[PDB]
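K.L.:
Once you've had a glance at the structure underneath, I'll fire off some questions.
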Amino acid sequence: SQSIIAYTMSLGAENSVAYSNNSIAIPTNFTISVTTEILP
Amino acid sequence: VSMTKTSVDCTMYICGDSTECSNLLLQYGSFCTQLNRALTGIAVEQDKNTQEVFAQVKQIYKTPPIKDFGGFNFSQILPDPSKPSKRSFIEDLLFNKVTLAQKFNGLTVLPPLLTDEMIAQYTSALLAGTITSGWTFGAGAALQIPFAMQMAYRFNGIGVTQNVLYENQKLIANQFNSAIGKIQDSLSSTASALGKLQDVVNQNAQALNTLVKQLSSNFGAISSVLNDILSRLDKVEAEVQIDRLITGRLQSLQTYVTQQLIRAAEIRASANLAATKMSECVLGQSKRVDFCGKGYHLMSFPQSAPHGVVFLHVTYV
Amino acid sequence: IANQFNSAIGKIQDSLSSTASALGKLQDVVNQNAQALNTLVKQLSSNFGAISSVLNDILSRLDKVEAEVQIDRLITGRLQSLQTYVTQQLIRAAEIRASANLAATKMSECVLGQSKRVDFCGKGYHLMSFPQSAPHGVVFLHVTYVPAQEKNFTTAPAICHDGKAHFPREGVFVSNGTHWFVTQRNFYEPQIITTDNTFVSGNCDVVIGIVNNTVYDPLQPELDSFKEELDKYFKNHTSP
Amino acid sequence: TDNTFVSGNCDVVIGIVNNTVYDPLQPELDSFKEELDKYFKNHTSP
Ligand SMILES: *[C@@H]1O[C@H](CO)[C@@H](O[C@@H]2O[C@H](CO)[C@@H](O[C@H]3O[C@H](CO)[C@@H](O)[C@H](O)[C@@H]3O)[C@H](O)[C@H]2NC(C)=O)[C@H](O)[C@H]1NC(C)=O
Ligand SMILES: *[C@@H]1O[C@H](CO)[C@@H](O[C@@H]2O[C@H](CO)[C@@H](O[C@H]3O[C@H](CO)[C@@H](O)[C@H](O)[C@@H]3O)[C@H](O)[C@H]2NC(C)=O)[C@H](O)[C@H]1NC(C)=O
Ligand SMILES: *[C@@H]1O[C@H](CO)[C@@H](O[C@@H]2O[C@H](CO)[C@@H](O[C@H]3O[C@H](CO)[C@@H](O)[C@H](O)[C@@H]3O)[C@H](O)[C@H]2NC(C)=O)[C@H](O)[C@H]1NC(C)=O
Ligand SMILES: *[C@@H]1O[C@H](CO[C@@H]2O[C@@H](C)[C@@H](O)[C@@H](O)[C@@H]2O)[C@@H](O[C@@H]2O[C@H](CO)[C@@H](O)[C@H](O)[C@H]2NC(C)=O)[C@H](O)[C@H]1NC(C)=O
Ligand SMILES: *[C@@H]1O[C@H](CO)[C@@H](O[C@@H]2O[C@H](CO)[C@@H](O)[C@H](O)[C@H]2NC(C)=O)[C@H](O)[C@H]1NC(C)=O
Ligand SMILES: *[C@@H]1O[C@H](CO)[C@@H](O[C@@H]2O[C@H](CO)[C@@H](O)[C@H](O)[C@H]2NC(C)=O)[C@H](O)[C@H]1NC(C)=O
Ligand SMILES: *[C@@H]1O[C@H](CO)[C@@H](O[C@@H]2O[C@H](CO)[C@@H](O)[C@H](O)[C@H]2NC(C)=O)[C@H](O)[C@H]1NC(C)=O
Ligand SMILES: *[C@@H]1O[C@H](CO)[C@@H](O)[C@H](O)[C@H]1NC(C)=O
Ligand SMILES: *[C@@H]1O[C@H](CO)[C@@H](O)[C@H](O)[C@H]1NC(C)=O
Ligand SMILES: *[C@@H]1O[C@H](CO)[C@@H](O)[C@H](O)[C@H]1NC(C)=O
Ligand SMILES: *[C@@H]1O[C@H](CO)[C@@H](O)[C@H](O)[C@H]1NC(C)=O
């Protein structure tokens, strides 16, 4: 039931940001993110 | 940010329509495979370079249907829906100001992985993220803020007190709208403004033109045409004349692949710089002097161009 | 914050202990180095138009003068095989030097500092980085603050009080829908809008979108309790 | 005294100048010393 498929690539999930002349979003919490970067 | 991807059939360039020349070219071993590995290593990184510059955005951000940006008018730089590709007004100037017989010599040009529509969608998401959420979409999820309240944070970033925005906001909006007006007029009128991108296209074209012209050269053989050598001479004298054309053609290819490898390193350094200006000038506000234009950096807007990127850098002077 | 750091370093071990391909940028360098030497050894097997690829088959079979015409073919083709390898290696060495100059700059700015450059030291707001060595490379563990759980608020550029306009010193004005607060820009922690949280400039007529709210002066009730302290001292002094 | 901070004395800074520095708490208490005094002068009457 497997096959090779061909498709137009997606660029990412789409998102309308809730902009208004008097609205702000402020983060009530945080995460600490450790990410690895490899260089020759 | 990128240059044209090319690949070559080394056997068709050197020996096109000749079994005799192809059977002599086997005496040289790996070189025709090694040339194709070089041109592939270049072509694979033109897609890398483009994706490192533009694909810095997690999600395809969209602008609101109401453009209440506090008087700042982005309509010259935001997407225009009445088009087959949703480019901005300024992006359609940039795509007109750069202007872009080889094939049957075994040479071919490969398409980029991201189409000009996909580069425009990434640029739209970078611009729509910036004007709705400031720097916050670079460091987390996009958090909305009013645009004049973002520009007050940007004024604090240059050491100017935020009432100097709110008490002068109509002047600041009119000066931005008048400065984006002059960007259109400059780009429309002046030819040499995109000289950096036209020079890359001109260098790629002059290199392929020179590569094809080297087929007409004798290299000291009795003709540049394999059929003349093969019709006029016997096996053992024709194999001495055909080897001159193989030797000179194979050096004509090795010279092209070397100048292409050397030139791909210049384009990569420029793509790595353009990716750094995308991260530091578009997704942020920069304290690095003269990095994001002359003045004190407020913000920058990306626009795509043929094989490159344009940053419209906004500064307090 | 410590439990989130300890869990995030835990996931670096789990990822590196799991997937085969995470160091693909370093394995590509080893693979390119090895492929170029294996290609260079393969170019010894080529005739370049000589009767053999082997000098001992030319020097055993031909005389001193008929050999040189064959030996010069092998010299010419090999000499081009070395100039190709060394040109590829000089071009490839400049790719590795550009990467070493970047890695030296990430060591200075991410490890020996705290970077304000966006996306230079990981995706977030940079706290600190830890260097780890790898075969022919360096690995940076970049620690970043990522803001996680946002709320929508109503907001204003200024507060209007005694006809004077007030702006935050550090922070932003927000409302929960009925009360106004001032808070730091990067983390919701609200305070009452006092004269210690705000600065005045001009009058309420010049700022687009200013809102009316009280601005508290923390000296006033400490003087007003001094006014009740004074008034009861006068009421006591009326008695004689 | 809200725009400025203090350290040391006039004898060490090359090119220091003389001007008054306003203390915004001073009239906030002197207008309260007149609130003391007018309440006292009233209480002279009984
Ligand atoms: C917007 O934020 C306001 C402050 O958090 C909030 O008002 C506060 O509401 C609480 C009750 O939920 C009150 O708490 C007090 O309630 C009685 C008062 O007699 C006491 O017995 C309790 O011990 C406690 O102190 C606060 O007094 C009240 N604060 C103010 C300044 O009014 C609003 O409800 C919030 N509105 C929304 C929509 O979130
Ligand atoms: C924010 O607070 C301001 C100060 O209280 C307030 O301004 C005042 O608004 C009222 C109502 O609009 C005005 O009332 C008078 O308006 C004119 C004279 O200006 C008269 O014809 C009317 O009969 C009425 O008496 C005040 O004069 C006006 N005061 C000032 C100093 O402007 C704002 O309206 C408040 N804004 C909001 C949105 O609440
Ligand atoms: C800035 O203000 C200072 C305070 O007013 C002022 O210091 C004063 O300077 C004068 C002149 O040097 C002194 O006057 C006395 O000088 C000697 C004693 O030192 C006496 O023989 C004189 O008769 C006279 O009384 C003040 O005593 C001195 N006050 C203090 C507290 O040091 C500075 O000179 C001013 N600086 C400038 C540049 O204007
Ligand atoms: C922030 O608010 C936006 C939209 O505005 C709100 O609309 C109401 C629902 C109410 O919350 C009002 O006080 C605001 O004016 C939210 O965006 C919507 O999100 C839902 C999914 O949760 C989605 O179905 C809608 O299409 C979105 N609408 C718009 C116009 O964007 C957003 O979720 C809120 N964000 C946070 C962090 O609370
Ligand atoms: C902020 O986010 C952290 C996690 O990123 C929250 O901590 C978790 O809280 C739940 C209960 O609500 C626990 O079950 C988890 O075990 C906690 N995780 C850790 C790492 O301790 C935290 O509660 C959030 N704080 C606020 C104020 O929302
Ligand atoms: C933003 O600026 C553009 C001009 O660059 C304004 O668009 C013009 O508006 C006038 C008046 O309606 C029209 O006659 C022109 O045809 C428009 N030009 C274009 C290119 O569309 C636009 O109106 C401004 N936006 C606002 C809100 O003022
Ligand atoms: C600050 O400079 C701006 C221009 O950069 C001045 O604005 C102009 O003012 C004149 C009248 O003084 C008008 O004719 C122009 O149309 C204005 N230009 C814009 C873009 O609005 C402004 O007056 C200066 N302010 C001060 C206090 O000097
Ligand atoms: C914000 O936009 C609304 C319309 O949606 C308008 O009524 C209001 O006056 C505007 N306020 C500001 C601060 O521009
Ligand atoms: C009145 O005030 C004096 C202090 O001045 C205090 O000693 C006395 O107990 C007070 N008595 C009353 C009745 O308030
Ligand atoms: C500044 O220079 C002048 C001479 O032009 C000199 O008299 C004066 O004392 C100097 N002041 C300072 C603060 O150095
Ligand atoms: C004086 O004090 C009395 C109360 O003891 C008060 O009724 C009166 O209004 C005051 N008069 C003045 C001029 O303050």
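Residues 729-828, 852-1068, in that order, are what chain B shows, numbered as in Swiss-Prot.
Structure method, as recorded: electron microscopy, 3.1 Å.
The backbone N, Cα and C atoms fix where each Cβ goes, and this holds for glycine too.
Quick paste from Swiss-Prot:
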VARIANT   B:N764 to K  In strain: Omicron/BA.1, Omicron/BA.2, Omicron/BA.2.12.1, Omicron/BA.2.75, Omicron/BA.4, Omicron/BA.5, Omicron/BQ.1.1, Omicron/XBB.1.5, Omicron/EG.5.1
VARIANT   B:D796 to H  In strain: B.1.1.318
VARIANT   B:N856 to K  In strain: Omicron/BA.1
VARIANT   B:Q954 to H  In strain: Omicron/BA.1, Omicron/BA.2, Omicron/BA.2.12.1, Omicron/BA.2.75, Omicron/BA.4, Omicron/BA.5, Omicron/BQ.1.1, Omicron/XBB.1.5, Omicron/EG.5.1
VARIANT   B:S982 to A  In strain: Alpha/B.1.1.7
K.L.:
Compared by Cα position, which of the variant positions B:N764, B:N856, B:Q954, B:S982 is the closest one to B:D796 (variant position)?
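P.N.:
Closest recorded candidate to B:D796 (variant position) by Cα: B:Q954.
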K.L.:
B:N856 (variant position) to B:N764 (variant position): how many Å between their Cα atoms?
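P.N.:
It is 15 Å, counting Cα to Cα.
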K.L.:
My list of variant positions is B:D796, B:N856, B:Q954, B:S982; which of them have a Cβ under 8 Å from any chain A Cβ, in sequence order?
P.N.:
B:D796
K.L.:
Out of these variant positions, B:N764, B:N856, B:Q954, B:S982, which one has the fewest other C-beta atoms within 10 Å of its own C-beta?
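P.N.:
Output over variant positions B:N764, B:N856, B:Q954, B:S982: least Cβ neighbours within 10 Å is B:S982.
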K.L.:
What whole-number Å value do you get for the CA-CA distance of B:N764 (variant position) and B:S982 (variant position)?
P.N.:
31
K.L.:
Using Cβ atoms and a cut-off of under 8 Å, determine which of the variant positions B:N764, B:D796, B:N856, B:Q954, B:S982 neighbour chain C, and list them by sequence position, or give 'none'.
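P.N.:
Qualifying residues, whose Cβ lies under 8 Å from chain C: none.
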K.L.:
Can you list which of these variant positions (B:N764, B:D796, B:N856, B:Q954, B:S982) have a Cβ closer than 6 Å to ligand 1?
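P.N.:
Checked variant positions vs ligand 1; nothing flagged, none.
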K.L.:
If one measures from the C-alpha of B:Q954 (variant position) to the C-alpha of B:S982 (variant position), what distance in angstrom results, rounded to a whole number?
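P.N.:
Rounded to a whole number, the Cα-Cα distance is 38 Å.
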